[PDB]
Structures are given as C-alpha cells and as structure tokens.
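Comments concern the structure below.
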Amino acid sequence: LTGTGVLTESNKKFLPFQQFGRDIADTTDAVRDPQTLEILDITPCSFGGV
Amino acid sequence: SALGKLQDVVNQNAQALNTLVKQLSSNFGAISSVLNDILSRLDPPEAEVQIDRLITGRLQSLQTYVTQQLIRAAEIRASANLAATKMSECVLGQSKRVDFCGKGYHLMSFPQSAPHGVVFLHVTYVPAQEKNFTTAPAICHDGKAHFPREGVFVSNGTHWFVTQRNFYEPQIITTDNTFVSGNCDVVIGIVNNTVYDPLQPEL
Amino acid sequence: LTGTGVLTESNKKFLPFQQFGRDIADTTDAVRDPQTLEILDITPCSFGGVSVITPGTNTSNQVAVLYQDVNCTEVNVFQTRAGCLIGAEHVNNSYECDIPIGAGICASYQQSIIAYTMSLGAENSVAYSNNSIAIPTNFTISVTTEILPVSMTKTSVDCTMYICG
Amino acid sequence: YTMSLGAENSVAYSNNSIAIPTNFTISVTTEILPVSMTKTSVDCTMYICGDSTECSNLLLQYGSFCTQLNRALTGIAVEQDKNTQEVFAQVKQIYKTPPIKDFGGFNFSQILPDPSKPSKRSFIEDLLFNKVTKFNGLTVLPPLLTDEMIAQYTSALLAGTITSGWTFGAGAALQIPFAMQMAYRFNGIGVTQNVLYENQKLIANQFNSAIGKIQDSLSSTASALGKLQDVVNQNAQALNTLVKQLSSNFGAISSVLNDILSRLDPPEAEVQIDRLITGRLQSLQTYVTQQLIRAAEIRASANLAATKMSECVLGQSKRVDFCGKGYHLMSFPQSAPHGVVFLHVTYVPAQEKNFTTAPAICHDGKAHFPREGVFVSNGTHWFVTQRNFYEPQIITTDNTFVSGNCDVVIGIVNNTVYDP
Amino acid sequence: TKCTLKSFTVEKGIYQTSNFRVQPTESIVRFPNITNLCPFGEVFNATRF
Amino acid sequence: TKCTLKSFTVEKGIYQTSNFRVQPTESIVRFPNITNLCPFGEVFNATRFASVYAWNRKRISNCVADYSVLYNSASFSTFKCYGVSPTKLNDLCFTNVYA
Ligand SMILES: *[C@@H]1O[C@H](CO)[C@@H](O[C@@H]2O[C@H](CO)[C@@H](O)[C@H](O)[C@H]2NC(C)=O)[C@H](O)[C@H]1NC(C)=O
Ligand SMILES: *[C@@H]1O[C@H](CO)[C@@H](O[C@@H]2O[C@H](CO)[C@@H](O)[C@H](O)[C@H]2NC(C)=O)[C@H](O)[C@H]1NC(C)=O
Ligand SMILES: *[C@@H]1O[C@H](CO)[C@@H](O[C@@H]2O[C@H](CO)[C@@H](O)[C@H](O)[C@H]2NC(C)=O)[C@H](O)[C@H]1NC(C)=O
Ligand SMILES: *[C@@H]1O[C@H](CO)[C@@H](O[C@@H]2O[C@H](CO)[C@@H](O)[C@H](O)[C@H]2NC(C)=O)[C@H](O)[C@H]1NC(C)=O
Ligand SMILES: *[C@@H]1O[C@H](CO)[C@@H](O[C@@H]2O[C@H](CO)[C@@H](O)[C@H](O)[C@H]2NC(C)=O)[C@H](O)[C@H]1NC(C)=O
Ligand SMILES: *[C@@H]1O[C@H](CO)[C@@H](O[C@@H]2O[C@H](CO)[C@@H](O)[C@H](O)[C@H]2NC(C)=O)[C@H](O)[C@H]1NC(C)=O
Ligand SMILES: *[C@@H]1O[C@H](CO)[C@@H](O[C@@H]2O[C@H](CO)[C@@H](O)[C@H](O)[C@H]2NC(C)=O)[C@H](O)[C@H]1NC(C)=O
Ligand SMILES: *[C@@H]1O[C@H](CO)[C@@H](O[C@@H]2O[C@H](CO)[C@@H](O)[C@H](O)[C@H]2NC(C)=O)[C@H](O)[C@H]1NC(C)=O
Ligand SMILES: *[C@@H]1O[C@H](CO)[C@@H](O[C@@H]2O[C@H](CO)[C@@H](O)[C@H](O)[C@H]2NC(C)=O)[C@H](O)[C@H]1NC(C)=O
Ligand SMILES: *[C@@H]1O[C@H](CO)[C@@H](O[C@@H]2O[C@H](CO)[C@@H](O)[C@H](O)[C@H]2NC(C)=O)[C@H](O)[C@H]1NC(C)=O
Ligand SMILES: *[C@@H]1O[C@H](CO)[C@@H](O[C@@H]2O[C@H](CO)[C@@H](O)[C@H](O)[C@H]2NC(C)=O)[C@H](O)[C@H]1NC(C)=O
Ligand SMILES: *[C@@H]1O[C@H](CO)[C@@H](O[C@@H]2O[C@H](CO)[C@@H](O)[C@H](O)[C@H]2NC(C)=O)[C@H](O)[C@H]1NC(C)=O
Ligand SMILES: *[C@@H]1O[C@H](CO)[C@@H](O)[C@H](O)[C@H]1NC(C)=O
Ligand SMILES: *[C@@H]1O[C@H](CO)[C@@H](O)[C@H](O)[C@H]1NC(C)=O
Ligand SMILES: *[C@@H]1O[C@H](CO)[C@@H](O)[C@H](O)[C@H]1NC(C)=O
Ligand SMILES: *[C@@H]1O[C@H](CO)[C@@H](O)[C@H](O)[C@H]1NC(C)=O
Ligand SMILES: *[C@@H]1O[C@H](CO)[C@@H](O)[C@H](O)[C@H]1NC(C)=O
Ligand SMILES: *[C@@H]1O[C@H](CO)[C@@H](O)[C@H](O)[C@H]1NC(C)=O
C-alpha cells in the first residue's frame, strides 16, 4: 500500500486477522507491519499551503 | 433544537464535505479508486485512461461542490445582510417596521453571539387585558365636532373619555386634548356631549 | 405501438383517417383498437415513490407509509390526494401539523399514528361593531429570540491534492 | 426613434412659493409577487436508467450523485412549503367577518369570500385563479397547504385588518369601527382626522371605484398576471427540457437503452450505456442547478412578500413606494395559484394650488414658527395649513411657537398672530 | 429509514426511503380483425388445371 | 505574488499558492520476510501437465516469488497480462496465486 505519511505508534486495537484499517473515503489509516506485528497510524504529511 | 437553523447550516456544510470525500472512493468506471495502485499495476500509457476516468468524475464532483457552496454562500450572504439590517435597526435604534424586530410593538433588541451567527433578544411591547367601550368618531359641543387631538373617544356606557390608543387612561374631554373642525352636520357618527374648558373656571 | 400502461375506454374519438394519438409534448395518449374500431385511451400505471412517516425512535417504532399518488386498491388504508397512507388512522379531529404529509393532511403520534386535516387556528369572530372599541388595560413586555446565520465554515480545497494528491 | 424619458416638466420653483394640495384621489394599486414554485421531485435511478438493471448496477460507481440531486429537490420543496407558510401563515386565531358588513360605507364584497362556494375564495381571487393557468420518473408533490386553506388565511388576514386594524398583528385583535381606523391611518400619513370624517362619503366611493377598476383591469388583460405566469412557464419549460433530453444520443447509438442492449454485445455496449449515463447525469445536474437558482430567486420574492404582508397588511408603512406609490394607508392580501396579490390602498394629493410662504412670521419681534404646518398666504392674508391638505386655520399662538427675534431668520414676513 | 438515513436513530418526520412501481401483468397484441384472406385456396383446389 | 497577479504592481493583501509537498525523508519498504525463495518451477517446467477438459489448479503461497526471471526468459512467449503489466509485477505482493 504505497503512499507518503507519518507512521505514528497506534493505539487502536485490531483483530488478529485484520491487516489494515481504513476510515471514511477508504483512505488507509492504520496498518500492521508484517514483521514485528504491531499497529501503526498513517497520518498525512504537512500539506497546508503558503 | 432552538438553534436548529444554525445547526442546519453546519450540517449543510459538514454533510457536503463528507459527500465530497466519499466521492474519492468511487471508481467512476475506473479499475479502482486509488491512483497509486493504478500506477503500480498498469503501464502509464494504459494507466492514462483510468486516470482520465478518475479525473473526470472527481472534477465534476468538485465543480458540483463549489456550485452548491456558491449557492449556499449566496443564501448565507442574504441572511448576513438581514442580520446587519436588524442590528442597525432593531439594536441601534427603534424600528417602526411591523414584525421586523419580533412580534409586537418593538422596544429594543439585544445582540448575542453564536458559533456561526447572531441571536437577537427582541424586547417588544404586547398589550393584553382588553376592555370594550362605546366609541365616538367625534364629540358634538356647540356645533364644533371636537375631534380628539391624540387619542380615542371611549365611553363607560354612560360617560365619555379621551384615552390613548394603547393603554386605558381615560381623562376628561377638555379643549386642550381636543380640536375643532366645522359643525356637527357632516360627521356620520357624531355623539353629543360636553367638552370642558379649564380657562373659564380658572378665572 | 410498444409500451406499458392502463388501456381504458375513452370518450374522445379520432378521425376515421387517424389511427394513433399523441398527447402534448409528443407522448402517446390514445390508440384506436385495430380489431374493433374504437379508441382506447392510455394512462401508464402508478409509479409514485414511497415514503415513511415516523415520530422518532425515541417515542416509538411504529411506521406509517405513504405511497404517493397511488390508489389504495393498487397495494387500515386511507386514501389522500398526496397518496395512499398505510399504518395511520384518519380522524375527524383537527390538530396543528406535526408531520406534514400534504394537501392539508398531517400525521402525529397519539399509541398509534393519526392523520388529519391541519387546523389553521382557532376560529375567532371579532366582536366588531360600528361603535365598539377594545382598549387594552395592561401589557406584557415580551422577550423573544431571533436566530440568524451570518457566516459559514471557511472551507478551502486544493484541486490538485483532491484529484491527484 | 430616439426615446424620450417623458415630458420635460419644469416646476415653478421660487424661494417663497409652495403648492398645497386641496383634494385627494384615494387609489388602489395592485402588486403581484410569486411566493412558491412547483414542488417537484425526480427519481434519478428511474430517470437515468428507466428500469434496466445494468444501468442501475452503474450510477453507483458514479457515487452518491442521485442522493445529492434528490436531497436538493426535497430541500427545494420543503423551502417552497416554508415560503408559503411565511407569506400566509402569519396570523393566529383565524378570523371571521361580522354578518353585517357596515364598514363606514366601504365595500369589500369583491375581496371578501363569497358563500357561493368557489372553493371559499372571493370574486377577485376567482378572477386571479382564472387568468393564470406523471411520467419518466419525475413527479410533482402537492403543496402542503391547499388553495382552500390559503384562501382561509387570506380571509382571516382580511377580517383582522378590516375589523381590528393593525392591532391583530401585535396582540389580540382589538376591534375598532371602520372609518375610524382609516382616520388614524390618515394621522399616520400626516393629514388629520378632519379630512376623512368630513369626506367620509367621498372616501368610500373613491375606494369602491378603485376596487371596480381593479376588477375590470384584472378581467380585461391576459398579461396582468405576467409574473406568476412567467414562473409557471419557466418551471414547465425546465421540466419539458429535462424530459426531451431523454431522446438524445449523447454520442451513443440510441437514446433507448433497450436498442443498445439488443444490437451490441454488453462488454462494448457498456460504452454507449455510460455515454448515455453521463449525458443524462449532466442534464439532470443542470436542471437541479437552475432549479436551485430559481428557488433562490423565489425565496427572495417570498421573503419580500412576507415582509410586505407584515408591514403593509398588518400595519401602515412609512417606507416610500414600498406598499404602493403614494402615502400608503392599508393593504389587502389575495391569494393566487403560486403567489400573493396586494391591493395597496394609497393616498395621492392631486388638484394642487400654489400660494406664497414664509419660514416664520414676525409678531412683536418674536419670529413665530408654525407648530405643525406651513405658513401660506392668499395674496392678502396668511394662514397655517397642514402640509398635505389646504385648510386655512388663521394664525394664533396655539398653533405657533416663539423662537427669539426677527433678525436671524431669512424669510421673515411681518404679520400678526391672533391671541385666543 | 434507518438504512437510507444511515443513522441508527431517526427523528420525527417523513423520509422518502424508496420508490414504488407497479409491475405489468400479462401482455396484449391487437391487429385489424380477420384478414384480407387470399383466394389462394382455389389454386390448390382448381378444377380446370 | 506578482506572477499569479499577472502584474508588476501588487498593493496590499495576501495571495495564495499550490501544493506544499513536504518531501518525505527516504523511502521505507516493509515486505514480510518468509526467508524462503518460492520454488516456481513447480508449475512451468515440471512433469507432464493435465488436460484442458480437466484443468488443475496449483497453489504457491507463504513464499517470495519473482516474476522478473519469468518475463526475462525468451522461451516464455505469448504474454498478455490482463489488468497488470509485466514490468510492475515485481513490486506487487499477492496472496492468492491460482496457477
Ligand atoms: C364612568 O366612568 C367614571 C370614571 O370613574 C365613573 O364615575 C365615577 O365612579 C366612581 C365610582 O367608581 C364614583 O365614586 C364617582 O362619583 C363617579 N363620577 C361621576 C359619576 O361623575 C363611572 O362609575 C363610570 N360609569 C359606569 C362604569 O357605568
Ligand atoms: C351602526 O350601524 C347600524 C346599522 O347600519 C346602526 O345602528 C343600529 O341600527 C339598527 C337600525 O338602523 C338598530 O336596530 C340597532 O339597534 C342599531 N345598533 C347600534 C349599536 O346602534 C347605525 O346606523 C350605526 N351606529 C352608529 C353609532 O353609527
Ligand atoms: C345633540 O343633542 C341633542 C339632544 O336631543 C340632539 O340634537 C338636537 O336636536 C334638536 C332638534 O331635534 C335641536 O333643536 C337641538 O339644537 C339639537 N342640539 C344640538 C344641536 O346641540 C342630538 O342628540 C345631538 N346632536 C348630534 C348628536 O349631532
Ligand atoms: C397587569 O398584569 C400584571 C401581571 O402580568 C399584574 O401584576 C400582578 O398583580 C397581581 C395582583 O395585583 C399579583 O398577584 C401578581 O404577582 C402581579 N404580577 C406581576 C408580574 O407583578 C398587574 O396588576 C396588571 N395590571 C393591573 C392594572 O392590574
Ligand atoms: C375632489 O375630487 C373628487 C373626485 O376625485 C370630486 O368628486 C366629484 O365631484 C363632482 C362634483 O362635485 C361630482 O360630479 C363627481 O361625481 C364626484 N366624483 C366622485 C368620485 O365622487 C370632488 O368634488 C373634489 N373636491 C372638490 C372640493 O372639488
Ligand atoms: C358592494 O359591491 C357589490 C358589487 O359591486 C354589490 O353587489 C351587488 O348587489 C346588488 C344587489 O344586492 C346587485 O347590484 C348585484 O347583485 C351585485 N353586483 C353588482 C355588480 O351590482 C354590493 O351590493 C355592494 N355592497 C353594498 C352594501 O351595496
Ligand atoms: C384670501 O382669503 C381670505 C380669507 O377668506 C380673504 O379675506 C376675506 O375675504 C372675504 C371676501 O373676499 C371677506 O368677506 C372676509 O372678511 C375676509 N377676511 C378677513 C378680512 O379677515 C381674502 O380676501 C382672500 N384673498 C384673495 C381671494 O385674493
Ligand atoms: C427670494 O429671492 C428674491 C430675489 O432676489 C429676493 O427678492 C429681493 O429682495 C431684495 C430685498 O429683500 C431686493 O433688493 C431685491 O430687488 C429682490 N429681488 C428681486 C428680483 O426683486 C427675496 O428677498 C428672496 N426671499 C427669500 C425668502 O429668500
Ligand atoms: C415689519 O414691519 C416694519 C414695517 O412697517 C418693518 O420692520 C420694522 O423695522 C424697523 C427698523 O428697520 C423697526 O424699528 C420696527 O420696529 C419694525 N417693525 C416691526 C418689527 O413691526 C418690516 O418691513 C417688517 N418686518 C418684516 C417684513 O420682516
Ligand atoms: C371483427 O369481428 C367482429 C365479429 O366477427 C366484427 O364485429 C361485429 O359487428 C356486428 C355488427 O357491427 C355485431 O353485431 C357483432 O356483435 C360484432 N362482433 C363482435 C365480436 O363484437 C368486427 O367488425 C370485426 N372487425 C373488423 C371487421 O375490423
Ligand atoms: C380448396 O383448397 C384448400 C387448400 O388446399 C382445401 O383445404 C384443404 O384441402 C384438403 C384437400 O382438398 C383437405 O384434405 C383439407 O381438409 C382442407 N382443409 C380444410 C381446412 O378444409 C379445400 O378443401 C379446397 N376446397 C375444396 C376442395 O372444395
Ligand atoms: C526451469 O528450470 C530451471 C532449473 O534448472 C530454471 O531455469 C533455467 O535457467 C537456466 C539459467 O538461468 C537456463 O539455462 C535453463 O534453460 C532454464 N531452464 C529451463 C528454461 O527449463 C528455472 O527454475 C525454471 N524456469 C522457470 C521457472 O521459468
Ligand atoms: C362589551 O361586550 C359585551 C358582550 O356582549 C356587551 O354586553 C357589552 O355591552 C359591551 N360593552 C360596551 C361598553 O360596549
Ligand atoms: C428523548 O430521549 C431523551 C433521552 O435520550 C429523553 O430524556 C426524552 O424524554 C426523550 N423524548 C421523548 C420521550 O419525547
Ligand atoms: C383507484 O384510483 C382512483 C383513486 O381513488 C380511483 O378513482 C379509481 O377508480 C381506482 N381504480 C380502480 C378502482 O380500478
Ligand atoms: C367521523 O369519522 C367517522 C369514522 O372515521 C366517519 O364515518 C364520519 O363520516 C366522520 N364524520 C362525522 C361527522 O361523523
Ligand atoms: C402659481 O404659479 C404661477 C407660475 O406659473 C404664477 O404665475 C402664479 O402667480 C402662482 N400663483 C400664485 C397665487 O402666486
Ligand atoms: C525475518 O524478519 C524478522 C523480523 O523481526 C527477523 O526476526 C527474522 O530473523 C527474519 N528471518 C530471517 C532473517 O530468516
């Protein structure tokens, strides 16, 4: 699941079968690293404007 | 639900925004709704068609969103002009426009802020304890027709009074609160009584 | 002539020349029967939408459904100019509108759902006379609230990120 | 030719001359305001796809567009009901007229409802309703208020303004005899009660003649109710255009889905199917956008009508040219299929006659000013007359007040002020 | 109503959940009565041949 | 500002711009390591195949298979690869490889 963002340590709890949790507009929001099984939150990088 | 109007506006925004983001998960006839996956599976010459499919739908959705935003902005601008007029007239002064500054004879309005709007507290005058009286358009005395200077010619069945039009304050009929025009032969509802002169007893 | 509809007997007649008939805006309106020469009018069968009237899950779960512009015969049923209402019981009483149905008919929760003609107000014949006036002897001083939007959220989207990212 | 804006009238201006009217031409102007448009709705699935299952399996990869469209139309319809409520449902305690219509000589029979059961409307309402005049997944929702109840609102407002005046618009309807309410409306427009009470018979024939002229004008010309007819024609033409867009290829083989599904293999028939889908979506979106814009216009007109009903019907507007041209006295509401007709009763001076004036009058070196009127001169004698009607009222100290000496004021004219 | 509004609870009101459409029942075809039936038969059954 | 205002006099105010792409530092790939190269010759060059009337499905899973060696081979002619491209097969990760 390509893309750019900040991979913060996640606090949501996952089913041992659930791989990646989405949100509204099916944007990949949380993902499990296939190795060292844990949960990470993908947050979009700073895209404000000047 | 008292602030429902304001809530409506907020909803009409938020829902719209949600709809917009929900349009990002629509294929529009393309193989998927993720640009990165399309670029990661297909070759760019063939991925161009799918990207066009996504772009056309997303651009149409964005234009629709902006159009409805413009219409909503027009209606909200009309509401803001109305609110500015009500602040200029209800608050900064006393308005003689009926039912503009609330129901009843408006006295004064107090502005209050609200998250995305204003709330006017309209203090208005509502008179309510009615009494009926027998009424005269004019009073005949020495053939002068004696019309009322500022009030109405009410009567307790028996005697007559010149009260103000919005609060029963009878007062006797005197030449100071009554003015003369013509004789008693032209007025349809003329009623014969006596108007009191202060000056003669004042001697 | 291909289509679907209800083929009823018609009083209006074509010329002996003319076999078909259209309505204004170029829609088929009547057709003469080829077997026996008479003109049958066409009216396509009902396709009005269906709506649901509810007092809210807070109060109850009872449902009243309105089939717009459909006779109750074509699936307690109450026939209304708006449509056929099922689950709500008509009442001769008149109340202020609670859930607007249409054509003067409104519904409310009173156990079940009752539908009626909205009452416009209390009929008050003023005691008018050509020598009678009503003067107030008091007042109220009423404070009312008038809520008015003045602005909305200043949203701003960028087309590049939304479309491409 | 080159247009002329009118007659190049040159008023006889002078620094001491005024023109004081001596009569009046009480009139009833007419105003027509649209308050609502036809409550329509469109089944976007049935419209774009008919009954085909393949198109219904599409139009969902296009997302929630159908929900947007039907939500917008439902909002427009609810807004139309809200407009009709705001214009008409402004009065509590629906009122009735007395069986004896002794309104000081005035005659409201043409505007008052008649028992002969045309719905429950009046003569003027019947003329107005006489003058101005489903399929393919689009229907017309009936208005929440039916014409009978709108006429009942109209009759209640008319009964309240006839018997009570402006009082029913504030609290309870304080009854007051007619020709006494109108005297107070004259007080509101400046002229005293004397004008009406001494001209009571004249100011009922003027009003009745104005009502009769309104009746004749409404009966005669078919373009009298042009605004409501324009609204109806615009809505009907938008609907007809929306329908006729169905019979359009939009770059596909046919405008009928059955033919495309028949003569093509579905995998490549998909191209024609969604070309038609995009075409019909664009047509429906254009229809919805123009309906929203026209609904904004109708909402502006309905807010104007509600404001006029609040200020004209339920009061006496001091705003100029708001409730008809001339000094507004009172208004009458009448219902029309999709609008409101205001019968603005106004006062128009007419029959002018010029005199010579003075800013103030010098007596005993004191520079008397007029308490409430204008100083005028008959060429020999001076009088204090009200500013909208000629009434001499020879100068006294009761109707004049003193503000110094006869030095600063410019147009001082020497005279005497009588002492009661 | 809950599903279309996509909210578990609903409020007092009226909501257009879906659309009703009557199903057609049987089918009918009408053409000009009888026929212009040919004198074809006299060919198959002719006497002088 | 003056390039987006199409002018050389700008006056007071505020003027906007386009995407703020904060360039992400480096690139991270977190593919799972099975530590087992997937024996893919099980299917292509192996013992005798089945018949078309009874076609058989083979499964390769829990392994790291490379399609680049397959494409680079000149013997493997007649490629179509519907829905994907041979050059982009390598970076894709799959689970249900029905052969
Ligand atoms: C008419 O109104 C007057 C105003 O008060 C009333 O006259 C006085 O009434 C009081 C009693 O409330 C007496 O003590 C006075 O002597 C009255 N003044 C007179 C008669 O000049 C009178 O009661 C009212 N008439 C009614 C109500 O029928
Ligand atoms: C009020 O109008 C009525 C008739 O238009 C008049 O008063 C009534 O007159 C009838 C007979 O003419 C009598 O039987 C009633 O008893 C009267 N009632 C009242 C309350 O007076 C009269 O022309 C008008 N009254 C005034 C004061 O102008
Ligand atoms: C004034 O009161 C008298 C009481 O009857 C009425 O008018 C009088 O009428 C007689 C003839 O019927 C005359 O001789 C008197 O001069 C009149 N009185 C006047 C003029 O003051 C009548 O009730 C009253 N006048 C009205 C109401 O106009
Ligand atoms: C006008 O109404 C007010 C109430 O709205 C009256 O004031 C009440 O008077 C009674 C007894 O006189 C008291 O028990 C109440 O507590 C009063 N209410 C308030 C709010 O003060 C007032 O008396 C009325 N005016 C007249 C002239 O009676
Ligand atoms: C003021 O104007 C009105 C008409 O607007 C005049 O009323 C007319 O008067 C003449 C002669 O008196 C009559 O023949 C007409 O029938 C009247 N018309 C109406 C509609 O009543 C009135 O006379 C004028 N006033 C003055 C003082 O001249
Ligand atoms: C108010 O005007 C209407 C119409 O102008 C009058 O109605 C007329 O009534 C008389 C007999 O009752 C007849 O002339 C007709 O039947 C009606 N129409 C017309 C055109 O005349 C009504 O009478 C008037 N009001 C009063 C009190 O006279
Ligand atoms: C202007 O009006 C005044 C007031 O009526 C006129 O003065 C009166 O004139 C009449 C006859 O012309 C006399 O009978 C009165 O005695 C006069 N009133 C007085 C002297 O106070 C005046 O003549 C008029 N001027 C004109 C018409 O030019
Ligand atoms: C109005 O304007 C006229 C014109 O100037 C003024 O009349 C003049 O009055 C002065 C003395 O007051 C004379 O010397 C002039 O000869 C007059 N002019 C003419 C043309 O005759 C008049 O005073 C002005 N009145 C007001 C009230 O402003
Ligand atoms: C008032 O009348 C006289 C003429 O008769 C003028 O005013 C007089 O002015 C002189 C000095 O210029 C004073 O001594 C007098 O006392 C004044 N008379 C008064 C005030 O009555 C003047 O023509 C007149 N005032 C005007 C026209 O404003
Ligand atoms: C179709 O056939 C029927 C009968 O074969 C024809 O209609 C008959 O007309 C006669 C006299 O007009 C009636 O007495 C019969 O009752 C009719 N029959 C029926 C079944 O209604 C009809 O004219 C034929 N259609 C044509 C020739 O177009
Ligand atoms: C006229 O010709 C027709 C067509 O051949 C005959 O119809 C059939 O004729 C055969 C042989 O004659 C018979 O076996 C069938 O029973 C006939 N069919 C019917 C429906 O009758 C017809 O019989 C001929 N007419 C004659 C011979 O008089
Ligand atoms: C076929 O089996 C061989 C294992 O011996 C592999 O491919 C061989 O690769 C070498 C050099 O890379 C070539 O010289 C051989 O000709 C290949 N063998 C063939 C083509 O049969 C590999 O494991 C298998 N090929 C696949 C899976 O594509
Ligand atoms: C007030 O109304 C009542 C109700 O009929 C009536 O009896 C009474 O005479 C009226 N009072 C006056 C002063 O008109
Ligand atoms: C609606 O629900 C609230 C609690 O969620 C309750 O307090 C209120 O009484 C309810 N309204 C009714 C039952 O009309
Ligand atoms: C049902 O539709 C209308 C509505 O009442 C009615 O007039 C009509 O006769 C009915 N149709 C039938 C009975 O077939
Ligand atoms: C009252 O309701 C009943 C039953 O709904 C109905 O039959 C009757 O016509 C209605 N009206 C009257 C006046 O009873
Ligand atoms: C009215 O104005 C005219 C100007 O046309 C003038 O001649 C006339 O004298 C004026 N009237 C009076 C009474 O001054
Ligand atoms: C696979 O990756 C994990 C990551 O935690 C590592 O512990 C393991 O040794 C790796 N397997 C190998 C290198 O065979």
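Residues displayed in chain D correspond, in order, to Swiss-Prot positions 695-827, 854-1140.
For this deposited structure, the header notes the method as electron microscopy, 3.4 Å.
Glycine too: its Cβ is placed from the backbone N, Cα and C atoms.
Annotation note: D:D796 (variant position) sits in a coil segment as assigned by DSSP. What Swiss-Prot notes for the natural variant D:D796 to Y is this: In strain: 19B/501Y, Omicron/BA.1, Omicron/BA.2, Omicron/BA.2.12.1, Omicron/BA.2.75, Omicron/BA.4, Omicron/BA.5, Omicron/BQ.1.1, Omicron/XBB.1.5, Omicron/EG.5.1.
Long-range Cβ proximity for D:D796 (variant position), meaning a same-chain Cβ under 8 A and a gap of 6 or more residues, is found for none. Here Swiss-Prot describes D:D796 to H as a natural variant; the accompanying note says: In strain: B.1.1.318.
Taken residue by residue with DSSP, D:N856 (variant position) is part of neither helix nor strand, so it is coil. Long-range Cβ neighbours of D:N856 (variant position) (same chain, at least 6 residues apart, Cβ-Cβ under 8 Å): D:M740, D:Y741, D:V963, D:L966. According to Swiss-Prot, the naturally occurring change D:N856 to K is described as follows: In strain: Omicron/BA.1.
For D:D950 (variant position), the count of additional Cβ atoms within 10 Å of its Cβ stands at 12 [all protein chains shown]. Among the natural variants in Swiss-Prot, D:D950 to N has the note: In strain: Delta/B.1.617.2, Mu/B.1.621. The residue drawn here is the original one.
Secondary structure at D:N969 (variant position), taken from DSSP and collapsed to helix, strand or coil, is coil. Sequence-distant neighbours of D:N969 (variant position) (same chain, 6+ apart, CB under 8 A from its CB) are D:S975, D:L996. For the natural variant D:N969 to K, the note given by Swiss-Prot reads: In strain: Omicron/BA.1, Omicron/BA.2, Omicron/BA.2.12.1, Omicron/BA.2.75, Omicron/BA.4, Omicron/BA.5, Omicron/BQ.1.1, Omicron/XBB.1.5, Omicron/EG.5.1.
Swiss-Prot documents D:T1027 to I as a naturally occurring variant and attaches the note In strain: Gamma/P.1. Following the DSSP three-state reduction, the secondary structure of D:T1027 (variant position) is helix. In this chain, none of the residues that are 6 or more apart from D:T1027 (variant position) has a CB less than 8 Å from its CB.
In this structure, D:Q1071 (variant position) belongs to neither helix nor strand by DSSP; it is coil. In Swiss-Prot, the entry for natural variant D:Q1071 to H states: In strain: Kappa/B.1.617.1. The structure shown retains the original residue.
According to Swiss-Prot, the natural variant D:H1101 to Y carries this note: In strain: Theta/P.3. When other Cβ atoms within 10 Å of the Cβ of D:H1101 (variant position) are tallied across all protein chains shown, the result is 11.
Taking the Cα atom of each, D:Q1071 (variant position) and D:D950 (variant position) are about 39 angstrom apart. The secondary structure of D:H1101 (variant position), as reduced to three states from DSSP, is coil rather than helix or strand.
Spacing of D:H1101 (variant position) relative to D:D950 (variant position) is 58 Å (Cα to Cα, whole number). Those variant positions from D:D796, D:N856, D:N969, D:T1027, D:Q1071 lying by chain C, with Cβ under 8 Å from one of its Cβ atoms, are D:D796. Contact annotation for variant positions (D:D796, D:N856, D:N969, D:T1027, D:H1101) versus ligand 2: D:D796, each with CB under 6 Å from a ligand atom.
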